[PDB]
Amino acid sequence: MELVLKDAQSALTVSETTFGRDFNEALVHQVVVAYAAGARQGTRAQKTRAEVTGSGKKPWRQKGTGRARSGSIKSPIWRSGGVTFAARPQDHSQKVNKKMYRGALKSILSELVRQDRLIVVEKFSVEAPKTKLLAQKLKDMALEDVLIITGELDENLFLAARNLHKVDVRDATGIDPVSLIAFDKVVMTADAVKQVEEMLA
Amino acid sequence: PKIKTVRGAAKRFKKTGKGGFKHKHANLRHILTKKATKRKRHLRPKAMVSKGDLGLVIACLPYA
Amino acid sequence: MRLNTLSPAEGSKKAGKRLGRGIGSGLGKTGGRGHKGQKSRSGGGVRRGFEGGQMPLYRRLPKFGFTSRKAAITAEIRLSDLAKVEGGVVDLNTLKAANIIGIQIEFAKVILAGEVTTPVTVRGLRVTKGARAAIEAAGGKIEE
Amino acid sequence: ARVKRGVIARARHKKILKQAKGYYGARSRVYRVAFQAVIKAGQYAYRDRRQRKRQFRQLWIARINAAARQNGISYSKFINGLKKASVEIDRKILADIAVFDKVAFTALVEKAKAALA
RNA sequence: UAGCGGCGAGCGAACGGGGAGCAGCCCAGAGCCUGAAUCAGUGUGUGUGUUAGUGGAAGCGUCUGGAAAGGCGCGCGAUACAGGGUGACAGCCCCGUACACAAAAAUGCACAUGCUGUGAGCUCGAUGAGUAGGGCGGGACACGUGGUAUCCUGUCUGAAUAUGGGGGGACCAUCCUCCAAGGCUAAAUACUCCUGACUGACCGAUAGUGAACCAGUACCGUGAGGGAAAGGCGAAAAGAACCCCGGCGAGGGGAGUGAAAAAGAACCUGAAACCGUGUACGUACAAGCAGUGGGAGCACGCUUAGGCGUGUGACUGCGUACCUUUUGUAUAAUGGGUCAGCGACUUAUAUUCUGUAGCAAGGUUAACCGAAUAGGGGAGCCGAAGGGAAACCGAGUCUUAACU
RNA sequence: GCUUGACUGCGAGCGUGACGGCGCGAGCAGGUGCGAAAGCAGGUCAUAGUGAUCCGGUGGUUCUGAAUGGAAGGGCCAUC
Ligand SMILES: [K+]
Ligand SMILES: [K+]
Ligand SMILES: [K+]
Ligand SMILES: [K+]
Ligand SMILES: [K+]
Ligand SMILES: [K+]
Ligand SMILES: [K+]
Ligand SMILES: [K+]
Ligand SMILES: [K+]
Ligand SMILES: [K+]
Ligand SMILES: [K+]
Ligand SMILES: [K+]
Ligand SMILES: [K+]
Ligand SMILES: [K+]
Ligand SMILES: [K+]
Ligand SMILES: [Mg+2]
Ligand SMILES: [Mg+2]
Ligand SMILES: [Mg+2]
Ligand SMILES: [Mg+2]
Ligand SMILES: [Mg+2]
Ligand SMILES: [Mg+2]
Ligand SMILES: [Mg+2]
Ligand SMILES: [Mg+2]
Ligand SMILES: [Mg+2]
Ligand SMILES: [Mg+2]
Ligand SMILES: [Mg+2]
Ligand SMILES: [Mg+2]
Ligand SMILES: [Mg+2]
Ligand SMILES: [Mg+2]
Ligand SMILES: [Mg+2]
Ligand SMILES: [Mg+2]
Ligand SMILES: [Mg+2]
Ligand SMILES: [Mg+2]
Ligand SMILES: [Mg+2]
Ligand SMILES: [Mg+2]
Ligand SMILES: [Mg+2]
Ligand SMILES: [Mg+2]
Ligand SMILES: [Mg+2]
Ligand SMILES: [Mg+2]
Ligand SMILES: [Mg+2]
Ligand SMILES: [Mg+2]
Ligand SMILES: [Mg+2]
Ligand SMILES: [Mg+2]
Ligand SMILES: [Mg+2]
Ligand SMILES: [Mg+2]
Ligand SMILES: [Mg+2]
Ligand SMILES: [Mg+2]
Ligand SMILES: [Mg+2]
Ligand SMILES: [Mg+2]
Ligand SMILES: [Mg+2]
Ligand SMILES: [Mg+2]
Ligand SMILES: [Mg+2]
Ligand SMILES: [Mg+2]
Ligand SMILES: [Mg+2]
Ligand SMILES: [Mg+2]
Ligand SMILES: [Mg+2]
Ligand SMILES: [Mg+2]
Ligand SMILES: [Mg+2]
Ligand SMILES: [Mg+2]
Ligand SMILES: [Mg+2]
Ligand SMILES: [Mg+2]
Ligand SMILES: [Mg+2]
């Protein structure tokens with residue numbers, strides 16, 4: 001399988017397994033959901049009837065008052081009482097089998113190629129750490145919402161991309177499944193494609 | 001936490017190849033003189049747990 | 001392929017039961033617990049093996065046997081494991097290095113399970129009659 | 001993810017109270033009472049879709065009987081006569097003709113009497 | 001798991017393996033020798049942080065509007081599009097932010113070199129006694145006295161001390177291994193009254209702290225102690241000059257402000273129960289879960305002028321609420337005065353089954369490392385073989401002297 | 001009258017039980033009694049005469065034996 005470079009107009013050979021496989025929606029869905037679950041902080045709590053501030057005194061005697069029987073001022077039935085099943089901090093992260101993670105990335109990358117959302121270049125860089133330069137470069141390439149994957153992340157390109165919310169600049173080791181789907185186009189350097197090829201195999 | 005085995009059940013049942021349980025027969029501990037040799041002979045080999053009882057045994061032995 | 005065009009496989013995500021949310025649900029009111037008794041109660045239900053007070057099965061049957069400490073340090077090797085070692089000599093140490101047996105295993109037996117299709121020297125392991133024939137038929141040898 | 005119930009609870013209560021318009025006292029004002037009133041109104045309406053068919057047939061028969069007896073024959077003989085004459089006009093139509101076209105009703109009675117004779 | 005266990009309920013290791021972190025020393029003493037090692041207290045330069053700060057880019061026109069940050073048009077900054085504010089939603093109006101800088105004085109830290117005390121090196125010698133061990137009682141060990149090792153000791157005793165002694169789960173022999181009865185020692189580990197910054201598929205005034213508010217207050221209690229309710233005018237007070245009724249009232253009507261005053265301070269929105277005024281229709285010869293099916297009349301709309309719509313509902317068929325609990329409830333059994341708000345199958349971990357996805361005779365990693373949701377890490381776990389109490393044998397095995 | 005089949009190992013198949021269990025059983029191996037032999041005999045005309053498990057005792061034992069040899073303790077078989 002071959003992908004033509006836009007600037008150079010050569011032919012970078014790639015594996016059919018990585019860049020030409022069928023889209024496994026069910027697999028991709030699981031990995032994308034797991035990724036979003038991994039982002040959750042899970043920091044919260046409420047107070048059970050044990051944790052609400054107050055006395056353990058029985059509010060009124062069991063029998064004879066003509067009132068419903070009461071035991072705790074902290075009862076979840078009562079205003080100001082405990083939460084029946086009060087939350088605690090939770091870890092929402094899921095296991096993703098290594099092979100399912102890698103399988104999902106190969107499905108995603110293959111689908112980006114089929115949809116013409118993967119753009120391979122020989123090189124992508126800026127002269128100075130200047131946002132205006134990168135903004136002009138993306139205008140020249142007819143790019144707007146773009147994930148740029150480099151083999152080695154340039155400091156000038158990092159700093160130039162930082163204030164453009166539509167643009168993100170990654171190393172090949174820092175690819176994630178959600179980002180490949182989320183951005184409209186994915187620009188990869190030739191060197192990045194080889195590292196991703198080697199990573200997924 | 002981990003389920004705890006009912007340790008008394010683990011001393012009385014062993015899991016077989018197809019997932020049944022073997023046990024030792026009752027009635028061969030004592031008061032043996034009055035029992036016929038035939039009856040005792042048939043109580044010597046291990047037996048399989050019956051269908052009605054498998055649910056009870058499985059509950060007791062989650063790591064069988 | 002967008003974040004709002006991904007769906008789970010059909011059948012992969014069944015909705016959980018929610019008890020006590022009205023007539024239409026089919027689990028309203030009693031929440032599938034029926035009427036009264038110990039099993040209807042919060043925290044209600046009898047322990048594992050309890051039979052209502054009748055001497056339970058795991059107490060009316062006798063204990064038997066003892067546990068062998070030697071069995072815990074004895075392993076079985078399949079013929080399919082013999083090729084997995086490095087360098088064509090099968091002994092305890094090479095089996096341990098290949099992650100075939102645990103490090104505390106002191107005794108091992110090769111059994112007729114799977115196939116051996118290469119000459120292997122087996123040294124210091126017991127071998128079954130059938131495994132011996134299979135190893136020797138593949139040009140192997142067995143050393144006590 | 002705390003959920004407040006007010007907006008949905010209000011809509012549900014208002015839906016019931018709208019169906020209880022015209023009912024007396026708490027039955028058009030008070031949710032607990034209105035809900036019972038609306039369920040019972042539904043139960044009766046179900047029952048009375050069946051009863052309506054019974055009540056109308058009863059009315060048609062009573063009127064056919066009156067009109068037949070003005071023409072010198074009982075309902076029971078009249079119906080027998082029409083069946084023997086192979087007339088398949090149903091009771092709703094017979095009762096309508098009995099009121100609105102007396103002459104046509106007399107012709108049906110004469111047909112019935114001829115089939116019986 | 002091994003075990004412990006009225007062998008019940010339950011309790012529950014270690015060996016060994018993978019990791020984090022890593023560090024070793026001194027006295028029980030004389031000698032030779034100088035005070036070499038290094039830890040404390042007190043200095044003082046050198047950085048490096050802390051306690052105030054400084055600079056910090058770039059926008060106009062027009063439309064709607066009370067007001068523009070919104071729409072439309074055409075520009076500009078961006079190592080700054082974190083965030084907050086501004087009369088509606090602002091990269092460019094303001095405060096910031098990225099980035100670059102700053103300390104008279106005090107101070108944490110890290111090295112540096114003084115002074116004070118501390119003494120290393122080496123050879124020769126020494127090697128913790130009412131102790132170990134025992135008897136009795138108890139306790140601790142996963143181990144409940146058990147066949148019970150080991151540890152602690154209240155009580156009574158009581159060694160050998162390196163040609164010696166402890167341990168290896170009753171005990172003995174053999175072998176192996178260690179040296180008690182003196183002491184010190186960083187790191188990996190535990191926690192947050194408190195300080196700063198940042199974050200949240202956490203709450204949003206009956207929630208969230210008891211407490212968004214002058215709350216541990218009011219209030220209750222002799223006292224310990226218990227313990228509330230209660231947030232929102234508007235962009236701006238521009239918080240209503242003045243006039244009128246009234247008691248030089250309360251309250252109101254004007255006027256005026258404002259985009260708005262049914263935003264007027266009893267102030268955003270302003271539900272429901274509950275209480276009124278007005279209009280249409282019904283209702284004073286009529287018996288009951290109050291509706292439902294049928295249905296005239298009246299009123300008001302529409303208008304093929306046939307009818308339709310809306311409200312009401314004379315008269316008439318049928319018709320004993322709901323929940324709960326029960327063999328069975330109109331039941332004269334239970335519960336609810338009504339409304340609004342809140343109020344009950346959850347969460348964690350283990351285990352089994354079903355569905356679904358991955359990989360497949362394999363599958364999968366844990367801690368941890370890693371800036372890494374990646375990648376590393378296969379220690380382990382499950383599976384591919386069973387039979388037997390077990391030794392053991394093994395596609396068989398057990399049973400039995402041996403199987404038809 | 002003569003005897004020890006009131007045998008040991010097993011058991012096709014079946015009955016009866018929620019289960020634990022209980023019952024009936026030709027036939028096979030070993031060894032036996034009676035009878036001349038065919039054959040019969042695994043107690044008694046049959047149906048009551050009974051007590052799970054734990055804990056422990058006694059005898060036996062090609063099992064186990066916490067460094068190793070033993071032993072203790074445990075297992076298995078018989079029995080209380
Ligand atoms: K960016
Ligand atoms: K159920
Ligand atoms: K504008
Ligand atoms: K702003
Ligand atoms: K002593
Ligand atoms: K020694
Ligand atoms: K409180
Ligand atoms: K409160
Ligand atoms: K009626
Ligand atoms: K009752
Ligand atoms: K009563
Ligand atoms: K489950
Ligand atoms: K599964
Ligand atoms: K067999
Ligand atoms: K025989
Ligand atoms: Mg609360
Ligand atoms: Mg991983
Ligand atoms: Mg016995
Ligand atoms: Mg149901
Ligand atoms: Mg109930
Ligand atoms: Mg009952
Ligand atoms: Mg029940
Ligand atoms: Mg309870
Ligand atoms: Mg391994
Ligand atoms: Mg909310
Ligand atoms: Mg109303
Ligand atoms: Mg500025
Ligand atoms: Mg506004
Ligand atoms: Mg010593
Ligand atoms: Mg000792
Ligand atoms: Mg002692
Ligand atoms: Mg002792
Ligand atoms: Mg003692
Ligand atoms: Mg003790
Ligand atoms: Mg014991
Ligand atoms: Mg010892
Ligand atoms: Mg001591
Ligand atoms: Mg509050
Ligand atoms: Mg509110
Ligand atoms: Mg007071
Ligand atoms: Mg305001
Ligand atoms: Mg006034
Ligand atoms: Mg407002
Ligand atoms: Mg208001
Ligand atoms: Mg009238
Ligand atoms: Mg009258
Ligand atoms: Mg009247
Ligand atoms: Mg009346
Ligand atoms: Mg009607
Ligand atoms: Mg009636
Ligand atoms: Mg009753
Ligand atoms: Mg009834
Ligand atoms: Mg009554
Ligand atoms: Mg009642
Ligand atoms: Mg009651
Ligand atoms: Mg009541
Ligand atoms: Mg096995
Ligand atoms: Mg059989
Ligand atoms: Mg006991
Ligand atoms: Mg030994
Ligand atoms: Mg030993
Ligand atoms: Mg023994």
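Technique stated in the header: electron microscopy, 1.6 Å.
Note: Cβ is positioned from N, Cα and C throughout, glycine not excepted.
Looking at Swiss-Prot, you'll find the mutagenesis A:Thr131 to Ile noted as follows: Does not regulate the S10 operon; assembles into ribosomes in vivo. What Swiss-Prot says about the mutagenesis result for A:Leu134 to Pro is this: Does not regulate the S10 operon in vivo. Here the residue is the original one, but Swiss-Prot notes a mutagenesis experiment at this spot, A:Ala160 to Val: Does not regulate the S10 operon; assembles into ribosomes in vivo. Annotation of the natural variant A:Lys63 to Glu in Swiss-Prot: In strain: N282; confers erythromycin resistance. Ribosomes bind erythromycin poorly and have reduced peptidyltransferase activity. 50S subunits assemble normally, even in the presence of drug, but assembly is cold-sensitive at 20 degrees Celsius; the original residue is retained in the structure shown.
Location within the structure of each feature annotated in Swiss-Prot.
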residue: A:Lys63; record: variant position; CB count, 10 Å: 7
residue: A:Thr131; record: mutagenesis position; CB count, 10 Å: 15
residue: A:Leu134; record: mutagenesis position; CB count, 10 Å: 25
residue: A:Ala160; record: mutagenesis position; CB count, 10 Å: 24
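In this structure, A:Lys63 (variant position) belongs to neither helix nor strand by DSSP; it is coil. In the three-state DSSP classification, A:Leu134 (mutagenesis position) falls within a helix. Counting only the Cα atoms, the space from A:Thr131 (mutagenesis position) to A:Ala160 (mutagenesis position) is about 4 angstrom. Cα of A:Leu134 (mutagenesis position) to Cα of A:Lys63 (variant position): a distance of 79 Å.
In the three-state DSSP assignment, the secondary structure recorded for A:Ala160 (mutagenesis position) is helix. In this structure, the CA atom of A:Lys63 (variant position) is 76 Å away from the CA atom of A:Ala160 (mutagenesis position).
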